[PDB]
Amino acid sequence: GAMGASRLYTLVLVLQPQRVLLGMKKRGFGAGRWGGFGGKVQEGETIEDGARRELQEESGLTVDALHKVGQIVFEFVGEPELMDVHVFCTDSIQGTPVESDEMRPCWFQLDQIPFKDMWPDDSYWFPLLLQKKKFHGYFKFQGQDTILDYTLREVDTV
Ligand SMILES: Nc1nccc(-c2ccccc2)n1
Ligand SMILES: Nc1nccc(-c2ccccc2)n1
């Protein structure tokens, strides 16, 4: 049948030449895991403006520009609505990261990416982001730990 309907999300990775900024989610879905900054796109809001807003809300940072790097669709067994996640990166940040209600930030050196405490899917697509390759992916999860199916492809244009 038809693909499930999806909710539009953004995900932002602050990626500098030697380090990446990650936030530990403090509560709720995905609590305890390190990852990028993001959330739901709002009505009338462009995707990139939503990405800027979520980054500012969750880390306090503003950015000059955001670069589109990928798109990932997430499906969770038992929930028919998908997450349609537009992934961005930036390397020019203004301000300092601050702990928010949602996220506790730390910088990680790029030879210390904490995959064991990140979402399982990050092990597959984060290496492509680091190579400056654009990608489309899909991950079907049972709960928060188990991947039942995934697809991933490098693309020329996100
Ligand atoms: N790495 C990962 N894995 C599963 C889900 C997500 C997600 C990110 C931003 C917003 C909503 C979901 N991210
Ligand atoms: N807590 C939870 N569990 C499973 C799925 C979801 C979901 C959230 C937003 C959009 C699509 C799915 N949320």
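Indices start at 1 and increase along the chain as displayed.
Heads up, header says this was done by X-ray crystallography, 1.5 Å.
Heads up, the Cβ atoms here are built off N, Cα and C, so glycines get one too.
Annotation comment: Swiss-Prot describes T10, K25, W119, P120, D121, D122 as N(6)-methyl-AMP binding site, evidence class experimental evidence. Marked as 8-oxo-ATP binding site by Swiss-Prot on the basis of experimental evidence: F29, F37, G38, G39, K40, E54, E58, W119, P120, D121, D122. The Mg(2+) 1 binding site annotation in Swiss-Prot covers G38, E58, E102. Annotation comment: Swiss-Prot describes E54, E57 as Mg(2+) 2 binding site. Record note (Swiss-Prot) on the mutagenesis of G44 to I (Swiss-Prot position 42): Reduces activity by 60%. Swiss-Prot lists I47 to K (Swiss-Prot position 45) among its mutagenesis entries, and the accompanying note reads: Loss of activity. The mutagenesis experiment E58 to A (Swiss-Prot position 56) is recorded by Swiss-Prot, whose note states: Loss of ability to prevent DNA damage. Expected to cause loss of enzyme activity. Listed in Swiss-Prot as a mutagenesis experiment, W119 to Y (Swiss-Prot position 117) is described as follows: Enhances 2-oxo-dATPase activity and greatly reduces 8-oxo-dGTPase activity. Listed in Swiss-Prot as a mutagenesis experiment, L152 to A (Swiss-Prot position 150) is described as follows: Reduces 2-oxo-dATPase and 8-oxo-dGTPase activities and increases thermolability. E154 to A (Swiss-Prot position 152) appears in Swiss-Prot as a published mutagenesis result, with the remark: Reduces 2-oxo-dATPase and 8-oxo-dGTPase activities and increases thermolability. Experimental mutagenesis is annotated in Swiss-Prot for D156 to A (Swiss-Prot position 154), with the remark: Enhances 2-oxo-dATPase and 8-oxo-dGTPase activities and increases thermolability.
Structural mapping of features recorded in Swiss-Prot.
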residue	record	Cβ contacts under 8 Å, 6 or more apart
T10	N(6)-methyl-AMP binding site	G38, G39, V41, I47, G50, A51, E54, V85, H86, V87, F88
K25	N(6)-methyl-AMP binding site	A31, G32, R33, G35, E102, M103
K40	8-oxo-ATP binding site	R7, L8, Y9, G50
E57	Mg(2+) 2 binding site	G39, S100, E102
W119	mutagenesis position	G30, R33, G35, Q144
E154	mutagenesis position	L128, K133, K134, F135
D156	mutagenesis position	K134
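For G44 (mutagenesis position), none of the recorded positions have C-alpha atoms inside a 10 Å radius of its own C-alpha, out of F29, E58, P120, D121, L152. In the three-state DSSP scheme, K40 (8-oxo-ATP binding site) is classed as strand. Look at the Cβ of each of the binding-site residues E54, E102 and count the other Cβ atoms within 10 Å; the largest number goes with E54. For the pair formed by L152 (mutagenesis position) and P120 (N(6)-methyl-AMP binding site), distance between Cα atoms is given as 14 Å, rounded to the nearest Å. In this structure, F29 are the recorded positions from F29, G38, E58, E102, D122 whose C-beta falls under 6 Å of some atom of ligand 2. Only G38, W119, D121, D122, of the recorded positions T10, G38, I47, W119, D121, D122, place a Cβ under 6 Å from an atom of ligand 1. Ranked by how many other Cβ atoms sit within 10 Å of their Cβ, the recorded positions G38, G44, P120 place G44 at the bottom.
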